[PDB]
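Engineer: Here it is, the structure in full.
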Amino acid sequence: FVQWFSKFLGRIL
């Protein structure tokens, strides 16, 4: 589970 790594990457991925 990742919320901080996706809050910045999930926005580009």
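Structure determined by solution NMR.
Placed from the backbone N, Cα and C atoms, the Cβ positions cover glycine too.
Below are the features listed in Swiss-Prot for this protein:
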type	residues	note
MUTAGEN	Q3 to P	No change in activity against Gram-positive bacteria, weak increase in activity against Gram-negative bacteria and fungi, and 2-fold decrease in hemolytic activity
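Mind running through what each feature is packed against?
Structural biologist: In the three-state DSSP scheme, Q3 (mutagenesis position) is classed as coil. Taking Cβ-Cβ distances under 8 Å and a sequence separation of 6 or more, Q3 (mutagenesis position) has no neighbours in its chain.
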